[PDB]
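Scroll down for the structure; my scribbles are underneath it.
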Amino acid sequence: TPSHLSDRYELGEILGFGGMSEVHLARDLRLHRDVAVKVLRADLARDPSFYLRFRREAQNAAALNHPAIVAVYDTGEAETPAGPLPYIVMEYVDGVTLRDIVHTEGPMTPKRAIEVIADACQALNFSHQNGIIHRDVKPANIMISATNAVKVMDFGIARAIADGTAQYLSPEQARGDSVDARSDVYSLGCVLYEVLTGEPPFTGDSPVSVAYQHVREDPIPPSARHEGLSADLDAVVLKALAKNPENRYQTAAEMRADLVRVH
Ligand SMILES: O=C1c2c(O)ccc(O)c2C(=O)c2c(NCCNCCO)ccc(NCCNCCO)c21
């Protein structure tokens, strides 16, 4: 890919990938600031379905603004020698992902863990509040800023009400049905489990055996996986992870409430 988009954004190294598109650290030359930028593969960008999805991503993202959700500052399409390339300019987050943090620290203190998710809930509730389901909650999509903020990201597959991996899927995603706020709650639960125990709820030889685990197995109570985890907190995690949406928290707000009640 080229080094300068539109004359304005000078792409640097690769921060991560949001499904098949590269996310870059770049510098906005008009505003003297570091910003992160997502660039549709290029091949990808000739397919409508993706062009659309991608345009829609930006608009979905941009159309919500909250300090615990990454901001969008801009989208365009650069006309390069390698053709047209739509992109999205987003608030940069100098930090690490929950993934990374769990992988290097091990689990985090319960105290820490509670607030961190607590925050995630507001973010996600705000999104729901605004008619956006994220559909893709997992450690690799939540960040801790250098200033210790929480930033939820990758509205890559988030759906308005306009109308890969294994272990952070909701059962209804698994069976392949309509998903909603609850599905996000569940995904979030998984993430909570992950952070508290150093371990995800379920693991397998491939996506499919984990998918079944989501649908079939009870989760090991966290306390069992790792001492110094409160009985009160156990039942919290496990509610988010209720197999039936009905038995889950009905919104992020409800979940958060309970979390704040145990911290
Ligand atoms: O920093 C971002 C980032 C950003 O600052 C602004 C917008 C973004 O979309 C990202 C970003 O996506 C990102 C990373 N990608 C996560 C890909 N999702 C996991 C697959 O579903 C993965 C990592 C990542 N930054 C942390 C890099 N530190 C770890 C070693 O470099 C970011």
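All chain A residue numbers match Swiss-Prot; in order, they span 3-165, 178-277.
Here the Cβ of each residue, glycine as well, is placed from N, Cα and C on the backbone.
These features come from Swiss-Prot:
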type	residues	note
MUTAGEN	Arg10 to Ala	Impairs kinase activity
BINDING	17-25, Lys40, 93-95, 140-143, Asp156	ATP binding site
MUTAGEN	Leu33 to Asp	Impairs kinase activity
MUTAGEN	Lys40 to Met	Lack of autophosphorylation. Decreases affinity for FhaB
MUTAGEN	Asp76 to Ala	Impairs kinase activity
ACT_SITE	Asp138	active site, proton acceptor
BINDING	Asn143, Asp156	Mg(2+) binding site
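Listed recorded positions: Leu17, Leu33, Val95, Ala142; maximum Cβ neighbour count within 10 Å falls on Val95. A Cβ distance below 6 Å to any atom of ligand 1 is met, among the recorded positions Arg10, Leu17, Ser23, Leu33, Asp76, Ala142, by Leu17, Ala142. Within 10 Å of its Cβ, the residue among the mutagenesis positions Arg10, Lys40 with the fewest other Cβ atoms is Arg10. Comparing the Cα of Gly20 (ATP binding site) with the Cα of every entry in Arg10, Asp76, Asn143, these being the recorded positions, the smallest distance points to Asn143. Spatial neighbours are here defined as Cα atoms within 10 angstroms of one another, and by that definition the neighbours of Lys40 (mutagenesis position) among the recorded positions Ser23, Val95, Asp138, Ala142, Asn143 are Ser23. In this structure, of the binding-site residues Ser23, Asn143, the smallest number of CB atoms within 10 A of the CB marks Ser23.
Here is what falls inside 10 Å of the CA of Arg10 (mutagenesis position) among the recorded positions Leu17, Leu33, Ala142: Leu33. Once the 12 unmodelled residues between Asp165 and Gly178 are set aside, the endpoints remain 23 angstrom apart, Cα to Cα.
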